[PDB]
Amino acid sequence: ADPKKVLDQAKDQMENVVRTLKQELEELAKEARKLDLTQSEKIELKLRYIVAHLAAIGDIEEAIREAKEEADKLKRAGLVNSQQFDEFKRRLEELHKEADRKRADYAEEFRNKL
Amino acid sequence: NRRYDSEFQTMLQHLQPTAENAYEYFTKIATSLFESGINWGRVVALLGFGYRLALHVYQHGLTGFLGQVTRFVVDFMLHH
């Protein structure tokens, strides 16, 4: 039950990251609707998108790292056995695959708008 | 640890960088990213982007030269 709490910390943290990405991609799409948008300003929107998408990747990679270290502490103390520990990393990977799908779907629909 | 290659690739195809502007585009990306915050994952993601941007720019030039070389050799076997 204690690893279940650590997984809830990672799930909420990865979802705030994906929402931070969502809200900034909306802000970039509004500025892409500007009238008389120059080709240079369109490039500056592309660069700002890559910055946001990289931040979303690295911050999810940051939440995953902290969750694995919080479980490494539990394993060394002895609160989780090998079966419970290996179940943690298995369900931590599905949350990671899920955050990746949502992150990619937001960037994919934004690219299609621009 | 390959989960981000499809995303890295789609980003590079959206940006459409060249050999001349890739480093300028990269330094602007790197600066805006680290000015908003630096952590382990962002340094890994940026370096991951950097390396693949280099491969994207230079594989573009590689397939071109291979096309010229191959088309030349078969052209000489065609007319001569």
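Since chain B takes its numbers from Swiss-Prot, the residues it shows come out as 86-165.
How was it done? The header gives X-ray crystallography, 2.9 Å.
Cβ coordinates are placed from backbone N, Cα and C, and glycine is handled just like the others.
If you look up Swiss-Prot, you'll see B:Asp160, B:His164 marked as Zn(2+) binding site. Classification of B:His164 (mutagenesis position) by DSSP places it within a helix. Under 8 Å, Cβ to Cβ, and six or more positions away along its own chain, B:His164 (mutagenesis position) finds no residue.
According to Swiss-Prot, the mutagenesis experiment B:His164 to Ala carries the following note: Strongly reduced zinc binding and homodimerization.
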Which ones in the same chain are close to B:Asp160 (Zn(2+) binding site), with CB under 8 Å and 6+ residues apart in sequence? none
